[PDB]
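Worksheet: one structure, shown below.
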Amino acid sequence: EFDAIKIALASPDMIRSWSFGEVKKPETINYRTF
Amino acid sequence: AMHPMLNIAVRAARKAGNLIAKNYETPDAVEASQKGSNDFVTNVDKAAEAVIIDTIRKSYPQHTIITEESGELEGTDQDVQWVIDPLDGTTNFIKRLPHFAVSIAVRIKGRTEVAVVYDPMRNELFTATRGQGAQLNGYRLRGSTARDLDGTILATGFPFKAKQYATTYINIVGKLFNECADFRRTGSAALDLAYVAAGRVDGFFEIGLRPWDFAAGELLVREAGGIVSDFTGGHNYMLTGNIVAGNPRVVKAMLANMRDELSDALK
Amino acid sequence: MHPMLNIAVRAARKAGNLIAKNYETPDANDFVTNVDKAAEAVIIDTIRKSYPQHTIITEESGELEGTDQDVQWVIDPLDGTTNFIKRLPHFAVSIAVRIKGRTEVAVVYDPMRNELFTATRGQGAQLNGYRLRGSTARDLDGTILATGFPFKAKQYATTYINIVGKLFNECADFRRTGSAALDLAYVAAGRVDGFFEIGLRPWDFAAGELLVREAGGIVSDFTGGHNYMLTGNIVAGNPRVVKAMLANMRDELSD
Ligand SMILES: [Mg+2]
Ligand SMILES: [Mg+2]
């Protein structure tokens, strides 16, 4: 496939493009049901 | 669950799409009523607009609404705006070509918050809400996987209302056609953007777009993993009507390709 | 002239059912060649049920000849494969029943929108029960042109571009779908006024030219003759837009 590794900063647009949503709440797991 | 404003908007869009589809089978009643340089506004557009506005007023008698026809109907709570195109590609409808969609987007504090577009003919409903993503009748939308210009399909609209830049545009077109695979020209910027969100086109660009047309698609492609920009990477697009969008790498390639051919009028 | 069209639409419906039923599976050009071959297989095998002697012309293996050389059957189970590759729901099966070198019957069928345009000499061009009319234009103002780009023959592009340029200064707007047969079907139902293309091939537009002609329109090659049957530089529509377009496009001839 490839032959090189590009690297640079990422615009907020790029970062948001990588995303699959916007996490809001710190809580991880329900304990009464895992 | 679901986002509330999104829900009320999709109800509005369903009603509007059903009205448009119901009128689509009687071309003897909908006439051609032109407004500017080949931007028809038929009575069916007015009826769909009124239906949407009525359906909204039930749940937000205070939200300021924007519409290409009625300008800007102020509301007692003008921090949130409702941008509408009851019909996109009026020409495609008057020719009874079955490819058009209604677009409803809701901005909060200026930043677009939710958007929906609805094609009644194929019965496709592109929904999108920031922080949750974009859906096509229940499927996630991650745009095209393209990472170059080869084999890439480019959807576009032509400045057939700002024909002064025609040459310029055509110029760049030629340049593009030297690297891309094939073009697409459907006639409804909202649906083209939607297709970008669905990866059905590897990218998109256009000149001379009204601020009330991409507002329902720019968030769509954004939460669809793609990105938008002006013809130079800035953000004056919201005023220039010059959009270029697609998955990030393709957008980068397109911008680096177009920056030279660009007439400095759009810059 | 009924039973020929009968077999035609039968094979068309079965092929469209197959194509759609397959299209409901996910993916992200192996698959398209697979389904193209499978559709051609079902088509031809349903054909041999009646007249397994007419000479079939596909788009892949030349001309599958037969023992009754009075009738040729032009077949394309998929046109603008790019669409089905990239999930864009716009593609149609194109069947053409030609005789003695000319065509008598034609059927284009879009499975997704479930559209089906039939056409035959004299008895007209129907959309599931509609005496089609073509468009109503008489000029190049407020008109639409279903265009086409050489995604295999880009050499013309430059002068092609020129055409586009001049065309844009004359017409109102453009379209581009990739399915030349669908462009033809759209000019038949007047969904778009004029159609043109640089270097097409008979297997695709064979049915579409019969459509647009039967709908009260006419076809032509770029230089007004009839070598389109071998050159595929098509310009088609109702005579009004055809004149209004040829008058401005011939002066940039390169083929
Ligand atoms: Mg509009
Ligand atoms: Mg084919």
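The count begins at 1 with the first shown residue.
So how was this one determined? The header says electron microscopy, 3.8 Å.
A Cβ is built for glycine as well, from the same backbone N, Cα and C atoms used for every other residue.
The substrate binding site annotation in Swiss-Prot covers B:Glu68, B:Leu87, B:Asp88, B:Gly89, B:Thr90, B:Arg184, B:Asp213 and is backed by similarity to another entry. For B:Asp88 (mutagenesis position), the same-chain residues lying six or more positions away in sequence with a CB closer than 8 A to its CB are B:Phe100, B:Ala101, B:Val102, B:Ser103, B:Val117, B:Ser188, B:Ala189, B:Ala190, B:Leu191, B:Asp213.
The Mg(2+) binding site annotation in Swiss-Prot covers B:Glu68, B:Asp85, B:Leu87 and rests on experimental evidence. The Cβ of B:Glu68 (substrate binding site) has B:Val41, B:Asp85, B:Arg210, B:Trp212 as same-chain neighbours under 8 Å, each 6 or more residues away in sequence.
In Swiss-Prot, a published mutagenesis experiment is listed as B:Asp88 to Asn (Swiss-Prot position 87), annotated Loss of IMPase activity, still complements dnaB121 helicase mutation.
Under its mutagenesis entries, Swiss-Prot includes B:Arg184 to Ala (Swiss-Prot position 183) with the note: Some growth at 30 degrees Celsius, greater IMPase activity, partially inhibited by RNAP. Within its own chain, B:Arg184 (mutagenesis position) has B:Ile153, B:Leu154, B:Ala155, B:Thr156, B:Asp192, B:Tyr195, B:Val201 as residues 6 or more apart in sequence whose C-beta sits under 8 angstroms from its own.
B:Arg185 to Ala (Swiss-Prot position 184) appears in Swiss-Prot as a published mutagenesis result, with the remark: Grows at 30 degrees Celsius, makes more dimer, partially inhibited by RNAP, crystallizes. Cβ neighbour count for B:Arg185 (mutagenesis position) (all protein chains, 10 Å cutoff from its Cβ): 20.
According to Swiss-Prot, the mutagenesis experiment B:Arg185 to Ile (Swiss-Prot position 184) carries the annotation: No growth at 30 degrees Celsius, IMPase activity not inhibited by RNAP. In three-state terms derived from DSSP, B:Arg185 (mutagenesis position) belongs to an extended strand segment.
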Which of B:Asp85, B:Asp213, the listed binding-site residues, has fewest other Cβ atoms within 10 Å: B:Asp213
Interface-proximal recorded positions, chain C, C-beta separation under 8 A, candidates B:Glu68, B:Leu87, B:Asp88, B:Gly89, B:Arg185: B:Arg185
Distance-selected recorded positions near ligand 1 (C-beta under 6 Å), from B:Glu68, B:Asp85, B:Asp88, B:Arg185: B:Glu68, B:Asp85, B:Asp88
Chain-mates of B:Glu68, B:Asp85, B:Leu87 with C-beta within 8 Å of site centroid, Mg(2+): B:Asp45, B:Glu49, B:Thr67, B:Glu69, B:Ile84, B:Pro86, B:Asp88, B:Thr90, B:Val102, B:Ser103, B:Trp212, B:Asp213
B:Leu87 (substrate binding site) and B:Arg185 (mutagenesis position), distance between Cα atoms, whole Å: 17
Cβ-Cβ neighbours of B:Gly89 (substrate binding site) (radius 10 Å): 23
